[PDB]
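Visitor: Okay, here's the structure, questions in a sec.
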Amino acid sequence: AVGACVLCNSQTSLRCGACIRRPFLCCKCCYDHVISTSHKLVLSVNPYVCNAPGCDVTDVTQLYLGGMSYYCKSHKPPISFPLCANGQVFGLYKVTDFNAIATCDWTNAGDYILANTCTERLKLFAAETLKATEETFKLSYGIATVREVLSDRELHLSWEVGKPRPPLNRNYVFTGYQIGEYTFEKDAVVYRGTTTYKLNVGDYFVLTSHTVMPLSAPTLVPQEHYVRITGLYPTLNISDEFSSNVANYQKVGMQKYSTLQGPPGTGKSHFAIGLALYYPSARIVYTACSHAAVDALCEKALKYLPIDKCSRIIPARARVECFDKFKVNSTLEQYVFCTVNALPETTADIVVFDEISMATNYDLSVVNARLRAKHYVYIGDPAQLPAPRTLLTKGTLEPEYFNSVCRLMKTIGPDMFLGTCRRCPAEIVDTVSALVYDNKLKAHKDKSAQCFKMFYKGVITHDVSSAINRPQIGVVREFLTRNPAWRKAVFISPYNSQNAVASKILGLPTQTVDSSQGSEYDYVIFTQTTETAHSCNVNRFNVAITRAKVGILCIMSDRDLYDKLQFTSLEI
Ligand SMILES: [Zn+2]
Ligand SMILES: [Zn+2]
Ligand SMILES: [Zn+2]
């Protein structure tokens, strides 16, 4: 009942009962809230409701303090005070942006813009509210009941009537009922269980709706600059492998937090692990939102750090297969590799947060709350893909609005930029350098002369919403016969349904752009599939073409991005 004001920190008893996160508001702010919004319920110790029997006036603007209780205009005694008057709501210890956060449904881009341009306390309010809204939306979906079981990796389902049916992608992770998490892919559909279990007819699933905890720690701790490297002890014998990164490693030690923008294949993992060899006594916790990102940092550490002081932290409710070569769940090892949602409450000399484009402000806050550290290092690239915002359907979320770190990176610039791509043939580096990196990304490799573009709109069919372009797969099939070296290619498209069809027709291994992020392949085949806002997204496009080490074939739908590709055009 006692708390501080989410806007101005002022002590109050007043919470908003109409906000989904019931924030503590001061007398001055609670007034400015209730008088501007449909939010009229105010809670102190006792709710601001008419105490008169059978009266249902709950609106604070229609209520009065009658002695020691609260009454409406129809029930107030002669000596009574309006709870709402003179710019204040009556309470103990006696806002435009807060209002918009409190009352938005989080389906508009402008909602995410505001949640990232506001004050720091409003960013935590925004993040809590958003995640609460996202979770409470997950209740509105319909139960999937198994009608039959075809085989080991295929079945049919019976859906609840009335409640909408959620899009069948690997994105939407269910829970089985108490038989661990389950995911679905395009009447023969494909059942994929994180735990091997004999599919039962009658058993049913529901989306993993975890309860949103309150946020205490900021997204970003306040910045501190030091005159000397603080609480870290550098070697003077530093392997020539990591000589390039010495000045940036010293920058890391002379600031509380630091931001690294690394375009694809510019040496982010190398930088992160090389920080451990430069401060060799320092305890480092390596963290990222996904298991794949953490497993990429584990692989690079296996190559350079002693396997005895490494621990891969695995949440007891083990979802998908991950890194199996460290000691598991040893929190006290010098090197700890853990997803954000599984971080223990510990301390560190250095925390490295990797794949920062994919972090939400919720994730940025949780990390500050679970890890107290001398130095925080934010590694990723605002020109790559963000976390999916399941509720956002109107407007596109720009990179400066992904999270606080990306906002800093896109406004004041990053502290440290990795300027040289070592992965991609120059055709790809030159294309994305001009597209998303203001020409500051440089090619190490020569042009491969194995980067092809073909402008072929084909025919777009839809599996519900997820798109298919069979003619674009037909053009690939034809190219593969004439280019049999490309049979080792990973097939990449912005749609699971396109990937499902290309898997069956081409036999190539298959990846969505979004699941390709962080990975590299010698040869990539990319079918754009459609020219939608999703397939033409410059960040998604950037990721798609920078997966390739040697060659890439791009079958394009969008004239704009086709023309920007500095690739040899094919005919047919
Ligand atoms: Zn206030
Ligand atoms: Zn409210
Ligand atoms: Zn009344």
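Residues displayed in chain A correspond, in order, to Swiss-Prot positions 5325-5418, 5427-5509, 5518-5526, 5531-5916.
According to its header, the structure was obtained by X-ray crystallography, 2.1 Å.
Using N, Cα and C of the backbone, Cβ positions are placed for all residues, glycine too.
Okay, these came from Swiss-Prot:
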BINDING   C5329, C5332, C5350, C5353  Zn(2+) 11 binding site
BINDING   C5340, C5343, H5357, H5363  Zn(2+) 12 binding site
VARIANT   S5360 to P  In strain: Omicron/BQ.1.1, Omicron/XBB.1.5, Omicron/EG.5.1
BINDING   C5374, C5379, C5396, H5399  Zn(2+) 13 binding site
VARIANT   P5401 to L  In strain: Delta/B.1.617.2
VARIANT   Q5412 to H  In strain: Iota/B.1.526
VARIANT   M5557 to I  In strain: Omicron/BQ.1.1
DOMAIN    5581-5762  domain '(+)RNA virus helicase ATP-binding'
VARIANT   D5584 to Y  In strain: Epsilon/B.1.427/B.1.429
VARIANT   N5592 to S  In strain: Omicron/BQ.1.1
VARIANT   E5665 to D  In strain: Gamma/P.1
VARIANT   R5716 to C  In strain: Omicron/BA.2, Omicron/BA.2.12.1, Omicron/BA.2.75, Omicron/BA.4, Omicron/BA.5, Omicron/BQ.1.1, Omicron/XBB.1.5, Omicron/EG.5.1
VARIANT   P5743 to S  In strain: Mu/B.1.621
VARIANT   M5753 to I  In strain: Kappa/B.1.617.1
Visitor: At a 10 Å cut-off from the C-beta of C5329 (Zn(2+) 11 binding site), count the other C-beta atoms across all protein chains.
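Guide: Excluding its own Cβ, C5329 (Zn(2+) 11 binding site) sees 20 Cβ atoms within 10 Å.
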Visitor: Could you measure between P5401 (variant position) and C5374 (Zn(2+) 13 binding site) for me? Cα positions, answer in whole angstrom.
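Guide: The Cα atom of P5401 (variant position) is 12 Å away from the Cα atom of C5374 (Zn(2+) 13 binding site).
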Visitor: Which residues, in sequence order, are found in the same chain with Cβ within 8 Å of the centroid defined by the Cβ atoms of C5329, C5332, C5350, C5353 at the Zn(2+) 11 site, excluding those residues themselves?
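Guide: Everything else in range on the chain: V5330, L5331, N5333, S5334, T5336, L5349, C5351, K5352, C5354.
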Visitor: May I have the list of same-chain residues other than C5374, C5379, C5396, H5399 whose Cβ is within 8 Å of the Cβ centroid of the recorded Zn(2+) 13 site, in sequence order?
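Guide: Filtered neighbour residues, in order: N5375, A5376, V5381, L5387, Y5395, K5397, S5398, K5400.
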Visitor: Report the nearest neighbour of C5329 (Zn(2+) 11 binding site) in space among the recorded positions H5357, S5360, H5363, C5379, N5592, comparing Cα positions.
Guide: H5357
Visitor: Cβ within 8 Å of the Zn(2+) 12 site's Cβ centroid: which residues qualify beyond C5340, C5343, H5357, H5363?
Guide: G5341, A5342, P5347, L5349, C5354, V5358, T5361, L5365, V5366, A5434
Visitor: Could you state the CA-to-CA distance between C5374 (Zn(2+) 13 binding site) and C5340 (Zn(2+) 12 binding site) to the nearest Å?
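Guide: Rounded to a whole number, the Cα-Cα distance is 17 Å.
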Visitor: Do you know offhand how many angstrom separate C5332 (Zn(2+) 11 binding site) and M5557 (variant position) by C-alpha?
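Guide: Cα-Cα distance, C5332 (Zn(2+) 11 binding site) to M5557 (variant position): 22 Å.
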